Amino acid sequence: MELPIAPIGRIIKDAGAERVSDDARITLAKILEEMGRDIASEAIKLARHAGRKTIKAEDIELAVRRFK
Amino acid sequence: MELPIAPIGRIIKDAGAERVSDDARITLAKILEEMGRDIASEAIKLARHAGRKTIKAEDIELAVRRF
Amino acid sequence: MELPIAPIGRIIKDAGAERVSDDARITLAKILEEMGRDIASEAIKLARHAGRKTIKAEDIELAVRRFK
Amino acid sequence: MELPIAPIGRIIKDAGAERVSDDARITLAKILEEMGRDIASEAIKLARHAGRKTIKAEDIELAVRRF
Amino acid sequence: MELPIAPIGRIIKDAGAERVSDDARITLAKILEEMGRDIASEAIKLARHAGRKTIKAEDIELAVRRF
Amino acid sequence: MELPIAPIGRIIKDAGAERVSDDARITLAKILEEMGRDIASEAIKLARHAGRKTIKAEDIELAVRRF
DNA sequence: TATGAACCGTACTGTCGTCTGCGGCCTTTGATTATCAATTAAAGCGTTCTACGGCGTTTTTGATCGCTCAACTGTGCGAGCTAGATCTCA
DNA sequence: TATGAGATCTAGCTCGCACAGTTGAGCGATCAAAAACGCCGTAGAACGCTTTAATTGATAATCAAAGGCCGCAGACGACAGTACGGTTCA
Ligand SMILES: C[As](C)(=O)[O-]
Ligand SMILES: C[As](C)(=O)[O-]
Ligand SMILES: C[As](C)(=O)[O-]
């Protein structure tokens, strides 16, 4: 669990939530981290397909146009 | 930009990336934050529909199954 | 409708079908052609992400590695 | 090899490809043929589950909802 | 949450678990219930495709093939 | 057969089934129980690998990512 | 990874509450026989679009070079994670 | 509407995110020889179309069976409250 809980809680709060449960925060944390991992994997596959070793923003933006 | 860059960089690195550009990190940050905001909004609408004011984990888990 | 109907009908026949409706054949034709177009499009985006303009088998296998 | 190569090449061309390798055409051919076989099999099982022996469009459209 | 927790806990116990967390029991409960709902839906689609209104064991056994 | 039939029947009913055969209920029961046993076993092996003896929800959530 | 150590947080015994399970009768739906049209297979026709090169040529993909740029030490001020009290919904 | 349940708030104690050069490396460039795709006219093997004709999938109606619903005795899942073996800290 690399992602911190507090900023995500602040996200849910900024979304319009009066009160936010810790379970919701941790859940959204694990979910967002999961999506991050998947998108990262796709971007890596893309960059590796592009003959490059460094992950650029292009790889992320292209990998994100395929769910998740 | 509520989400920090370093942990996300650690995510991309743990995914199998030898080197990661800062632009990629910031991009993935904005993307994850966007998804977070949207999902949070949906969960808020669900919980508000459920007669509750506090966002519980069920609201999140149900909201993510609406993408 | 780029794809011919008869070979696809022969595919359904080779699958184990005693009798095959024409509606089923044309339907499967439109479906397979649709899938083909989608996969081709994805492979094109992948190759275009690369330094190439020509679509190679790698692009096809990678686009099919992320589903139609 | 039930499927012809040329129409599929024309499909890739209609997708927006300037130049297309033969390997890509044959690969996409084998892939589309594979999917065709799988969907056909599923549709056959579907119709066989029913009181019919003939494969109708309904069976295909229902079998394709299994990816 | 239609499914009870205790029998599932007994399942995990019969699997070879010395001690079982309640979170694990509830998790496996919701998961198994989810799978049950999905399989039930598929079986319903199957029986409705078969021109019948009653869900028979055939529909379940065929719906569980997805897999 | 650790799992009860009635709640599963209520699941199939909640899925949209007008009428449900008892054979279908028992079948889905045995299926869900089977999946439960397999997933439980996998989770047990997972927890046994992690240096813990107690099965937590994490082990289940990781075991279900094998299907 | 090994030594403990404080503390979650289980297994536990036992009690209460609900839920299943089951046999009752009934109502509806499941196959089943029989009829009858829908339609799909089989063959044979004509015509098209396949597959196959031969060359001309766009396009790769080699190799080598500055060159931005990401990783990686160390630092300070920021940021989250925690513990406890108070209330606000659940 | 009564009560745990639990989320917000306050404060502070760390924790790791942010940052600034430094060093080294992967990246985009520059042409360049060569794989390799496109073009296109040719021979031919297909797809398509169509009528014969029989197998089939509906329709209709009668029969039997098989869930649904109701209600009851008994099973067992849920729920505190308490010693402790286990987990996750250091
Ligand atoms: C205090 As608020 C912005 O989470 O409603
Ligand atoms: C040759 As083209 C214009 O169909 O990509
Ligand atoms: C005693 As056991 C098989 O439930 O761990």
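The deposited model was determined using X-ray crystallography, 4.0 Å.
Keep in mind that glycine also has a Cβ here, set from the backbone N, Cα and C atoms.
Other Cβ atoms within 10 Å of the Cβ of A:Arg10 (mutagenesis position), summed over all protein chains shown, number 14. Quoted from Swiss-Prot for the published mutagenesis A:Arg10 to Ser: Loss of formation of nucleosome-like structures with DNA.
Annotation of the published mutagenesis A:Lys13 to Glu, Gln or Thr in Swiss-Prot: Loss of formation of nucleosome-like structures with DNA; the original residue is retained in the structure shown. Counting every protein chain shown, the Cβ of A:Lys13 (mutagenesis position) has 16 other Cβ atoms within 10 Å.
For A:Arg19 (mutagenesis position), no same-chain residue 6+ apart in sequence has a C-beta under 8 angstroms from its C-beta. In Swiss-Prot, a mutagenesis experiment is listed as A:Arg19 to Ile, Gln or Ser, annotated with the note Loss of formation of nucleosome-like structures with DNA.
Record note (Swiss-Prot), mutagenesis A:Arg52 to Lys: No effect on formation of nucleosome-like structures with DNA. The unchanged residue is displayed. The number of other CB atoms found within 10 A of the CB of A:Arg52 (mutagenesis position), across every protein chain shown, is 15.
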Cα distance (Å, whole number) from A:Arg52 (mutagenesis position) to A:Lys13 (mutagenesis position): 40
